[PDB]
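Structure first, commentary second.
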Amino acid sequence: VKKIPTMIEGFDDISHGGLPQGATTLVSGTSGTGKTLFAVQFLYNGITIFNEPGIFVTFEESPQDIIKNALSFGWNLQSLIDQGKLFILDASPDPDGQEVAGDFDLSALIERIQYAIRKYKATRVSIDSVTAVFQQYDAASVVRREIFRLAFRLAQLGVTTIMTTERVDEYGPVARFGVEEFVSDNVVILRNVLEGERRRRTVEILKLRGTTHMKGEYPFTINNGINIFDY
Amino acid sequence: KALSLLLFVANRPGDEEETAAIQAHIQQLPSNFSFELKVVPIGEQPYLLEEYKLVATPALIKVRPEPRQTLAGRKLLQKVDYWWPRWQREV
């Protein structure tokens, strides 16, 4: 029914309100398209403009590396952690001490995200690199099933989530391993086309649970956040 | 006290019967020292879930005799059997 604003400049105009509230939205793009940036800004703006805390679940980047790189935009992610408004869930693997044998479920991950949501009273969650869990666990069908289960408990707790996914090509399938077909209600596509010397980045609203949105790709730039400017 | 193991398990259907069975397996493994093997339901100790960065379940963590190890998956006994001779910790 409703949408929460992202406060990402221009995005709330393409989405006609923001991201569908109480659901997870798929942010899919190739490398260096702005996925992690979009995911961090969605959490940062939720904490800064409103007093809604956010949880950041990372599978690849280190929590300090998330904070250290964030300084490039004037965003003190460390200062939000000290005020209890941000929390980075470190779900990155252990080097040469993580062994998985046989079938598995992501119940401990779903319990960890849930516990963080309830302790910090969060309403926004970002899960960076869903593609990375597929790469870390060689059970494509099992991981795909458990993300579907994760999207439901995220929706059950009422938090609005962003799951980033890596892509194969710029113009190609929607996501790698097919998480589009399970997180199928909300899909945002980020691109990054290299024509000669000019690099044009565009964002597109593919699906928004049938709510109204703007069709097509719209150009955005990166100036201490994401700034979309064609409408 | 010499060897300490933690078995983190969910509580979906069938986990109840299975978690008791694998626990009996580890406890029947031959050893001359005392070990614990405490079964930790993931719902009751979330602070512990964070310390070991748990994601996949079931997971058995070798805690006391460093280097710490985590063996996960529903076939974790196969790797418990593999590593058990290595866990010959003297002192």
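Our numbering is plain: 1 for the first residue shown, then up by one each step along the chain.
Method on record in the header is X-ray crystallography, 3.2 Å.
Heads up, the Cβ atoms here are built off N, Cα and C, so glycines get one too.
DSSP gives A:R209 (ATP 1 binding site) a coil state; it is part of no helix or strand. Proximity of A:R209 (ATP 1 binding site) to non-local residues of its own chain (separation of 6 or more, Cβ distance below 8 Å) is seen for A:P20, A:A23, A:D185, A:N186, given in sequence order. What Swiss-Prot lists as ATP 1 binding site is A:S31, A:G32, A:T33, A:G34, A:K35, A:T36, A:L37, A:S72, A:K207, A:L208, A:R209, A:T211, A:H213.
Summarising the annotation, Swiss-Prot assigns Mg(2+) 1 binding site to A:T36 and lists sequence analysis as the type of evidence. Taking Cβ-Cβ distances under 8 Å and a sequence gap of 6 or more within the same chain, the neighbours of A:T36 (Mg(2+) 1 binding site) are A:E61, A:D128, A:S129, A:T164.
The Cβ neighbour count for A:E60 (active site, proton acceptor in CI (KaiC 1)), using a 10 Å radius over every protein chain in view, is 18. Secondary structure from DSSP puts A:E60 (active site, proton acceptor in CI (KaiC 1)) in coil. Sequence annotations record features per position, and here Swiss-Prot assigns active site, proton acceptor in CI (KaiC 1) to A:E60 based on a curator's inference.
Sequence-distant contacts of A:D103 (mutagenesis position), defined as residues of its own chain at least six apart whose C-beta falls under 8 angstroms from its C-beta, comprise A:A139, A:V142. A:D103 to A (Swiss-Prot position 121) appears in Swiss-Prot as a published mutagenesis result, with the remark: No change in KaiB binding, slight decrease in SasA binding.
Quoted from Swiss-Prot for the published mutagenesis A:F104 to A (Swiss-Prot position 122): Very little KaiB binding, decreased binding of SasA. DSSP gives A:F104 (mutagenesis position) a coil state; it is part of no helix or strand. Listed in sequence order, A:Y137, A:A139, A:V142 are the same-chain residues at least 6 apart in sequence whose CB falls under 8 Å from the CB of A:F104 (mutagenesis position).
Quoted from Swiss-Prot for the published mutagenesis A:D105 to A (Swiss-Prot position 123): Very little KaiB binding, decreased binding of SasA. The C-beta environment of A:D105 (mutagenesis position), restricted to residues of the same chain at least 6 apart in sequence and closer than 8 Å, consists of A:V142, A:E146.
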- Task: Could you work out which of the binding-site residues (A:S31, A:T33) has its C-beta surrounded by the smallest number of other C-beta atoms within 10 A?
- Result: A:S31
- Query: Quick one: Cα separation, A:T33 (ATP 1 binding site) versus A:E60 (active site, proton acceptor in CI (KaiC 1)), in Å?
  - Reply: 16
- Can you name the recorded positions among A:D103, A:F104, A:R209 whose Cβ is less than 8 Å from some Cβ in chain B? A:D103, A:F104
- Note on the structure: Going by C-beta under 8 A and a gap of 6 or more residues, the same-chain neighbours of A:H213 (ATP 1 binding site) are A:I14, A:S15, A:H16, A:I205
